[PDB]
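Enquirer: Mind having a look at this structure? Questions to follow.
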Amino acid sequence: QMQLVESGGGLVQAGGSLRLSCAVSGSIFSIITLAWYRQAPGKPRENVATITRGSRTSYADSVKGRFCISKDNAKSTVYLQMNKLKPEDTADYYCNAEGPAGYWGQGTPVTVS
Amino acid sequence: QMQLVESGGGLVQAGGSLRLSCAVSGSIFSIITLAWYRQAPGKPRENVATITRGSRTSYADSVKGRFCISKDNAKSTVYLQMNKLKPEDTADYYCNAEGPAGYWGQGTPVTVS
Amino acid sequence: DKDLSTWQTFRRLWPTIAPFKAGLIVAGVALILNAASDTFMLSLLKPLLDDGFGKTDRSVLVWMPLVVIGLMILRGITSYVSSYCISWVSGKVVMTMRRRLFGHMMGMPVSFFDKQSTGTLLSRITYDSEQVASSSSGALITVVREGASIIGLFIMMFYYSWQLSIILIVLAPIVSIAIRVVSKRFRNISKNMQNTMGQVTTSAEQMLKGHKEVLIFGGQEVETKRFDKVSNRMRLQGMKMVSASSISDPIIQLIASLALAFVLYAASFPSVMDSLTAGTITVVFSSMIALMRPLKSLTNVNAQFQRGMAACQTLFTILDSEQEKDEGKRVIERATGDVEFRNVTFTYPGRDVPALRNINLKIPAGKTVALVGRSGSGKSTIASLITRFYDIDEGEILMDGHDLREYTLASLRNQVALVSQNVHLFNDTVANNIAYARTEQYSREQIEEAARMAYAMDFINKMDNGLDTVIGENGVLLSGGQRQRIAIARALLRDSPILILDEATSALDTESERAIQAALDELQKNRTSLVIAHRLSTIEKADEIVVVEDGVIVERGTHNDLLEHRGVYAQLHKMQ
Amino acid sequence: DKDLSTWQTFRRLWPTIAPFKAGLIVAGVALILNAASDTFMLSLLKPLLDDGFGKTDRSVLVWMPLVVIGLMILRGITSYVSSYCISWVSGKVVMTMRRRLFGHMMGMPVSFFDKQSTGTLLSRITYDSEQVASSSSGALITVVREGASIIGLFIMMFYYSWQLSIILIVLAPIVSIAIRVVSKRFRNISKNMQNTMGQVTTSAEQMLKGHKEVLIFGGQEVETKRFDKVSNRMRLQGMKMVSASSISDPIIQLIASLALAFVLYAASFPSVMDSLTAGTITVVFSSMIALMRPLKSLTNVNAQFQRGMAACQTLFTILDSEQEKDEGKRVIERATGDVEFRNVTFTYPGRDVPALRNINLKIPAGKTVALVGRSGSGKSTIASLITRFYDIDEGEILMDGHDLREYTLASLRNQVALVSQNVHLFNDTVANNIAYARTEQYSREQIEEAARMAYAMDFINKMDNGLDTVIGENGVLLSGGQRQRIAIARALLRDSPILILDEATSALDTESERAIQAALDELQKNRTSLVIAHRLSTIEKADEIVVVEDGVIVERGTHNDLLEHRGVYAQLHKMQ
Ligand SMILES: *[C@@H]1CC(=O)N(CC/N=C2/CN3CCN4CCN(CCN(CC3)CC(=O)OO2)CC(=O)OOC(=O)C4)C1=O
Ligand SMILES: *[C@H]1CC(=O)N(CC/N=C2/CN3CCN4CCN(CCN(CC3)CC(=O)OO2)CC(=O)OOC(=O)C4)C1=O
Ligand SMILES: CCCCCCCCCCCCO[C@@H]1O[C@H](CO)[C@@H](O[C@H]2O[C@H](CO)[C@@H](O)[C@H](O)[C@H]2O)[C@H](O)[C@H]1O
Ligand SMILES: CCCCCCCCCCCCO[C@@H]1O[C@H](CO)[C@@H](O[C@H]2O[C@H](CO)[C@@H](O)[C@H](O)[C@H]2O)[C@H](O)[C@H]1O
Ligand SMILES: Nc1ncnc2c1ncn2[C@@H]1O[C@H](COP(=O)(O)OP(=O)(O)NP(=O)(O)O)[C@@H](O)[C@H]1O
Ligand SMILES: Nc1ncnc2c1ncn2[C@@H]1O[C@H](COP(=O)(O)OP(=O)(O)NP(=O)(O)O)[C@@H](O)[C@H]1O
Ligand SMILES: [Mg+2]
Ligand SMILES: [Mg+2]
């Protein structure tokens, strides 16, 4: 069965940079759709970035121009590069595989001072 | 061949009422689409009213709520009832059968004081 | 099926057999020699008995074995020659009839095929032509061989003692009328069996072509019950044939043996005996006995031979049906593409309600006309009238200023390339489907360019052999969109001046449809085109959009003008 | 294939013939009596000649005519009985074989029909079974009827003078080995002719089913050249058969006439004569002469009999092919509809590339799953796996918690109603198409309600007879949308727990599609459904949308969630 584990960061300062990873296993990695969701303490899950088979990345308007999602086919890993973080970005981040009704990650908290 | 002749009015006063007619001949009158166009002295032809097989009328916005297009199947005639005329409505009026690339009428000038 | 006698069907067949007269002539000569050998062999009892084995000189028995062996060599050679030549002529005639039947079916109107079943026509090709073949080879060889033997025996009997050939004469007409009655019966039964075999073929073909529906809807019992009926009916009609044959043969045998009874009774008289020895009388009795055996062969093969005669009569009736009415006589090298409907009204055969009513439609050269409308409104019917699948009632359809009926059908249909609503592909390679009827004329670079314009090259490169991949019976080894794109490439390969796309992109997704549209825009910028579409995204750039409703044109215009004027098309656009 | 023998094919046939032993037994008895009558009639020369017509008392000739007439009555009655009974048994056996062949073809896997042609199987039904029928009736009656005659003549000859039955004995094995050699040759040629006839049927069937393409693309010359080839090959193989037969018959006749030469030579000796009269030999040389005529009949009918023996061998080889694998044995009355794909991987036969790769798809009970994706991505393949048209390689497809292979095929396919991408209708009244395999179970009110839910009632009311209107061979007398709506009504009539719509609305306009969707929403609120769609307006309310790409699921979700997440589906929605 497809499983995926994030290896992300913890607490960072405002305006800093973070890079999350999520190794995807047991999948046809070059075809399926991968995405990054985040969940604020009160708000529901929100989509942040999506990448498709052609590496066609799409970014949520609330975060566009600051994040960057990419995937390494050889390592079977999808990366989320964050730049110029804000306190409003402090949330729990999940990687997702093939759709909102697909497979989810355990979560990785991210805190911005 | 399908031919159609308007029998309309001439000069009327502002706020008056007029009723145009256009007898359509040589056609499957109950199915085809009939419409009324008008042409201001400088402006190009503009659609004013359209009626379809189900007597589905639909007016232009510039004239909606004042005109009324209807057709009599037995007499094979389509009527345009005008109410609350304005000087801006002074134009040459044409009846049209089955589309802007269909058959046109000779025209009937209408003048509003 | 109005019946002809055996002589009349041979008089109809003769123009086909005339080119092969030489085989018939040598076969007839060899038949004569074979009958002579048989009769001469049988007439060896008279010297063997009269010139007794020990009563007279053995000079006869000195040489008789060599005479028998020599007669057998001669008989064998002539038997081979006659059998082979008649079978060669028969095979040639049956091949010619099969080819004529195939060409005739290929030349029939489309309305003919609408009302028929593939099983009936397939049975005409397979079962009836095989009946002609089997009869005219086996039963005909036997019938002529036994007829020659009978005539030889008659001649010998009349030669030795005509006072008994008189009873032969008085009995021959009775046998003739009996055989003539039974033969008419056989031909009737055979025509019934041909119809039943058409029904059997239709049943099996319906099961085969609709196999997945049979499986999914559990129609096994219904199909089995249908086939049980038709196959039992086929068996019962075969039994009718057998009953007629096996009641006819003993009656004729009894009539013929009345002659043997007469000969024994006449020899019982003392006034006839002492005129001839134990010799001629032994030969006469042996001749009657040996005559009763060719009669039996003749009647059995008459049963099997009237089946071929009935099949020939059926094929003759078919081969003078009316084909597609082609009375135009001006070829066109390449039409400009200016097609014009002029007040045409069309009613499908046997329908009493017009499918089209008063169509005044101009399709200028180099311009694209899009037909849109509800389902069942008459768009595919306009497309079918342009290609002359059906002929109109009133009005004229002109191409290049002349009525469509003035042109040759081949010349006219050379100007049209059509992607039909129901795509049909052939069981061949992909390249022989794109270049279907012109495999000698189009190179592989042209075929690959067509397949690239139809957006079919990406999925073709992934197949097992590329353009040499065999697709299934109806392209069944392809997905629905892939069959559609192969049909599009087939039409686009031929740079026909008129291109008709009858919902060519129904099974395609949007990106595939847009790629094909991009190819069409550049390729067909100067060719008359007629696009029949349900998706208005396909026809937004057409030079004229025509909305058909219940068979009449309800409005016409360009996309921007029809969006104003808020007519039917504005409603279709809004709800989409 | 592997030839067998005549005896071995009769040993394979015997279990089919066993239920009809009574006809065979009475036919055998009547055959014995017929042979006895023939031989007795021929043995009348000895008293007629020895007890001379005038040399001795006429007491013989007083009664002999009545004896001849009585023997003829008896022979006629027994001939009728034997012919009729053998033909009845043969017709019954051929009917049984035809029914077994039809049932066998109906039970084959779909992958079998993908690789075949309708013409080959149709030829198996029509041509081969007609060969068996013709042989086993006509040629078999003649073979038995001459074999009995030959045996009677042998017995009589050995009875009158065994010193010449010795030459008969020394010549019989040579004739046997010659006939056996020629028969093997005939069986080979016949199997070749069966294959060629399959090719002829395929050629004609391809022209007939693709007639419109032949016309539009001008394929008349190519079709004519392909039929010329196959029909000439059929003629040439028939000529091969004739060559073998007509070279075999004279050789056997010559071998048999060596016996006649021997008898004349032996009688030429003085040490053999004076032991017997003129009349005993009057029987013996009359009997050799009359023996050479049944030999010809037997050899001449051998090719026709071997055309039936070869067809029987072919049918036997077919009737033990592998049918659809059905080794499940649990029926299901009504599935809940919970279908689950569990890591399934599927490769089409002979394709070496997976059509589906790792499909983990749950279709819960009462929920609708929509499969969308580009053309050629594997949606119709998922639909074909649910109904077990093809069997998977890895993984399991479960229905109600049990693997699909655990259920009976009939029981499983009773749970699924399918509107396939390529609609196939029948040559039946609209009402017998909507209720295809259940015409006895659904009332006309149920059929009208289905037709109303499929939005087909308005166009049906306008037809000639309403629900009793005959549609064409494949619904050809309908427009494309009307055929689609009749297929939709056919599926909706049966309230199946699983409904699969494989692009059921491709030929429909938007208003028609929306009316059908409105009917589906209310009717199928609690039934498992799988909609395969290219138009995303059709599937906006599906409980789960599944995007397939190159055979793998690339994302899954609801419409609102998939519009966010900006994946493949957001792109498809944007471009539409
Ligand atoms: C045709 C000529 C015209 O005047 N049109 C628009 C007029 N709109 C009316 C509003 N109407 C709403 C209910 N209509 C259906 C019943 N109509 C009678 C009631 N009408 C007042 C309320 C009286 C009118 O003559 O028109 O008023 C009868 C009718 O079909 O005429 O929007 C409408 O039409 C619906 C035209 O389209
Ligand atoms: C992936 C991660 C990221 O930062 N994304 C958006 C960044 N947008 C960039 C604008 N870029 C326009 C030309 N790009 C194509 C060449 N890119 C190099 C030039 N980039 C500056 C102008 C440098 C960047 O790293 O990104 O900048 C290379 C590239 O593929 O990265 O909009 C864009 O991406 C096009 C993401 O989508
Ligand atoms: C399917 C069987 C294939 C092989 C069949 C082999 C048997 C063929 C021989 C059949 C008997 C001969 O058949 C006979 O031929 C003569 C000419 O010779 C034809 O007669 C022809 O000339 C006659 C006499 O001027 C005219 O009426 C006319 O020009 C034409 O019919 C007969 O119409 C035909 O009945
Ligand atoms: C094709 C249509 C034919 C329909 C009419 C056929 C007429 C002739 C049919 C009979 C042919 C000879 O019939 C012969 O019968 C015997 C009867 O035990 C069969 O013998 C059979 O029974 C034995 C004993 O149970 C079994 O080992 C086995 O089933 C088989 O050998 C012969 O194998 C068959 O050849
Ligand atoms: N061969 C035929 N014989 C008789 N009637 C036919 C035949 N083909 C079509 N019709 C009918 O003729 C009318 C015109 O339909 P047709 O021209 O096929 O449709 P269409 O407008 O192309 N619709 P659609 O195929 O759904 O896009 C409809 O009533 C058809 O059912
Ligand atoms: N019977 C078959 N044998 C071999 N290959 C097949 C067969 N049917 C389909 N394919 C191929 O299998 C793949 C999956 O196609 P299929 O399941 O038919 O597609 P789809 O996604 O429904 N296509 P479409 O109708 O065009 O949208 C494609 O490459 C087909 O060409
Ligand atoms: Mg159509
Ligand atoms: Mg498909």
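Using the numbering of Swiss-Prot, the residues shown for chain D are 4-579, in order.
How was it done? The header gives electron microscopy, 2.8 Å.
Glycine is no exception: its Cβ is also placed from the backbone N, Cα and C atoms.
Not my notes, these are from Swiss-Prot:
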type	residues	note
BINDING	D:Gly376, D:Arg377, D:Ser378, D:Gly379, D:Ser380, D:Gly381, D:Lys382, D:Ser383	ATP binding site
DOMAIN	D:27-310	domain 'ABC transmembrane type-1'
DOMAIN	D:342-578	domain 'ABC transporter'
MUTAGEN	D:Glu208 to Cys	Exhibits ATPase activity. Forms intermolecular cross-links
MUTAGEN	D:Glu208 to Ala	Does not reduce substrate binding or nucleotide binding, but decreases ATP-dependent extrusion of substrates. Inhibits formation of outward-facing conformation
MUTAGEN	D:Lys212 to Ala	Does not reduce substrate binding or nucleotide binding, but decreases ATP-dependent extrusion of substrates
MUTAGEN	D:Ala270 to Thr	Temperature-sensitive. Loss of lipid export to the outer membrane. Significantly decreases ATPase activity at 42 degrees Celsius but not at 30 degrees Celsius
MUTAGEN	D:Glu506 to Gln	Lacks cell viability and does not support growth. Can still bind ATP and slowly hydrolyze ATP, but becomes locked into a closed dimer conformation
MUTAGEN	D:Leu511 to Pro	Loss of ATPase activity; ATP is still bound
MUTAGEN	D:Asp512 to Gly	Loss of ATPase activity; ATP is still bound
Enquirer: Could you tell me which of these mutagenesis positions, D:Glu208, D:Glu506, D:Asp512, has the fewest other Cβ atoms within 10 Å of its Cβ?
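Expert: Looking at the mutagenesis positions D:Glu208, D:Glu506, D:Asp512, the Cβ with the fewest others within 10 Å is that of D:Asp512.
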Enquirer: Tell me the Cα distance separating D:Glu506 (mutagenesis position) from D:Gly376 (ATP binding site), rounded to the nearest angstrom.
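Expert: That comes out at 12 Å between the alpha carbons.
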Enquirer: Which one of the recorded positions (D:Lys212, D:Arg377, D:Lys382) has its C-beta surrounded by the most other C-beta atoms within 10 angstroms?
Expert: D:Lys382
Enquirer: Can you tell me how many other Cβ atoms are located within 10 Å of the Cβ belonging to D:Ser378 (ATP binding site)?
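Expert: Excluding its own Cβ, the number within 10 Å is 21.
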Enquirer: Measure from the Cα of D:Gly381 (ATP binding site) to the Cα of every one of the mutagenesis positions D:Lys212, D:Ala270, D:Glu506, then give the nearest.
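Expert: Comparing Cα positions, the candidate nearest D:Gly381 (ATP binding site) turns out to be D:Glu506.
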Enquirer: Can you check which residues sit near D:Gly379 (ATP binding site), meaning Cβ under 8 Å from its Cβ, same chain, 6 or more apart in sequence, and list them in order?
Expert: none
Enquirer: What does DSSP call D:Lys382 (ATP binding site) in the simple three-state scheme?
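Expert: Its secondary structure by DSSP: helix.
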Enquirer: Do you see any of the binding-site residues D:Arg377, D:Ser378, D:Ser380, D:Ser383 whose C-alpha is within 10 Å of D:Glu506 (mutagenesis position), and which ones?
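Expert: Cα filter at 10 Å returns D:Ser383.
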Enquirer: When you rank D:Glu208, D:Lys212, D:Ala270, D:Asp512 by Cα distance to D:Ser380 (ATP binding site), which of the mutagenesis positions ends up on top as the closest?
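Expert: If we rank D:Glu208, D:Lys212, D:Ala270, D:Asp512 by Cα distance to D:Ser380 (ATP binding site), first place goes to D:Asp512.
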Enquirer: Could you tell me the C-alpha distance between D:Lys212 (mutagenesis position) and D:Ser383 (ATP binding site) in angstrom, no decimals?
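Expert: Cα-Cα distance, D:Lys212 (mutagenesis position) to D:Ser383 (ATP binding site): 24 Å.
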Enquirer: So for D:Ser383 (ATP binding site), how many other CB atoms are inside 10 Å of its CB?
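Expert: Result for D:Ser383 (ATP binding site): 21 other Cβ atoms within 10 Å.
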Enquirer: Can you list which of these recorded positions (D:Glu208, D:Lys212, D:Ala270, D:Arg377, D:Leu511) have a Cβ closer than 6 Å to ligand 6?
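Expert: If the test is a Cβ under 6 Å from any atom of ligand 6, the answer is none.
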Enquirer: Is it possible to get the count of other C-beta atoms within 10 angstroms of the C-beta of D:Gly376 (ATP binding site)?
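Expert: There are 24 of them.
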Enquirer: Just to be sure I understand the packing, how many Cβ atoms besides its own are within 10 Å of the Cβ of D:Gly381 (ATP binding site)?
Expert: 25
Enquirer: Rounded to a whole number, how many Å is the Cα of D:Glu208 (mutagenesis position) away from the Cα of D:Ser383 (ATP binding site)?
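Expert: Between the Cα atoms of D:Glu208 (mutagenesis position) and D:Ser383 (ATP binding site), the distance comes to 27 Å.
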Enquirer: Of the mutagenesis positions D:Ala270, D:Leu511, D:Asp512, which one sits closest to D:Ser383 (ATP binding site) when you measure Cα to Cα?
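Expert: That would be D:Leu511, the closest of D:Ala270, D:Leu511, D:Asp512 to D:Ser383 (ATP binding site).
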Enquirer: Using Cα coordinates, what distance in whole Å links D:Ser378 (ATP binding site) and D:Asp512 (mutagenesis position)?
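Expert: D:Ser378 (ATP binding site) and D:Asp512 (mutagenesis position) have their Cα atoms 20 Å apart.
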Enquirer: Given a separation of at least six residues and a C-beta threshold under 8 Å, show me what packs close to D:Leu511 (mutagenesis position) in the same chain.
Expert: D:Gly484, D:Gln487, D:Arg488, D:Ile519
Enquirer: For D:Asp512 (mutagenesis position) and D:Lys382 (ATP binding site), what Cα-Cα distance in Å is obtained after rounding to a whole number?
Expert: 22
